[PDB]
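S.K.: Below is a structure I'd like to ask you about.
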Amino acid sequence: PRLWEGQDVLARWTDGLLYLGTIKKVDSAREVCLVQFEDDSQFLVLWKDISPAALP
Amino acid sequence: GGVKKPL
Ligand SMILES: [Zn+2]
Ligand SMILES: [Zn+2]
């Protein structure tokens, strides 16, 4: 899958800035992921705000 | 999905 649990990603916050995050659980039906950030916080992030932290 | 753009 293009996204998976434990994948390192870049996620856009509402400020418009990208943060390094880690995916914890993916919900393909809602195009949403659980992402945890360097402060251990967790958010739900729409797929359109997620990109892999790795080039193909 | 993403942004819908016209041609
Ligand atoms: Zn910690
Ligand atoms: Zn979509």
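Using Swiss-Prot numbers, chain A covers 29-84, in order.
Method on record in the header is X-ray crystallography, 1.9 Å.
Cβ atoms are placed via backbone N, Cα and C, with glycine included.
From Swiss-Prot, for reference:
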- A:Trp41 to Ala: Abolishes histone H3K36me3-binding and localization at double-strand breaks (DSBs) (MUTAGEN)
- A:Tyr47 to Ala: Abolishes histone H3K36me3-binding (MUTAGEN)
- A:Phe65 to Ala: Abolishes histone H3K36me3-binding (MUTAGEN)
- A:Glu66 to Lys: Impairs histone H3K36me3-binding (MUTAGEN)
- A:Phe71 to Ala: Abolishes histone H3K36me3-binding (MUTAGEN)
S.K.: Please identify, from the mutagenesis positions A:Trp41, A:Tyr47, the residue with the sparsest Cβ neighbourhood, meaning fewest other Cβ atoms within 10 angstroms.
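M.R.: Fewest other Cβ atoms within 10 Å, among the mutagenesis positions A:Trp41, A:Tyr47, is found for A:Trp41.
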S.K.: Under a criterion of Cβ-Cβ distance under 8 Å and sequence separation of at least 6, what residues of the same chain contact A:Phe71 (mutagenesis position)?
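M.R.: Spatial neighbours, sequence-distant, of A:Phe71 (mutagenesis position): A:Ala39, A:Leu62, A:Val63, A:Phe65.
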S.K.: Relative to the Cβ position of A:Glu66 (mutagenesis position), how many further Cβ atoms are located within 10 Å?
M.R.: 9
S.K.: Which of the three DSSP states, helix, strand or coil, fits A:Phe71 (mutagenesis position)?
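M.R.: In the DSSP reduction, A:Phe71 (mutagenesis position) maps to strand.
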S.K.: Across all chains shown, how many C-beta atoms besides its own are within 10 angstroms of the C-beta of A:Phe65 (mutagenesis position)?
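M.R.: Its Cβ shell of radius 10 Å holds 15 other Cβ atoms.
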S.K.: Measuring Cα to Cα, how many Å separate A:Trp41 (mutagenesis position) from A:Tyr47 (mutagenesis position)?
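M.R.: Approximately 8 Å lies between the Cα of A:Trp41 (mutagenesis position) and that of A:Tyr47 (mutagenesis position).
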S.K.: Taking just the CA atoms, what is the gap between A:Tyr47 (mutagenesis position) and A:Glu66 (mutagenesis position) in Å?
M.R.: 9
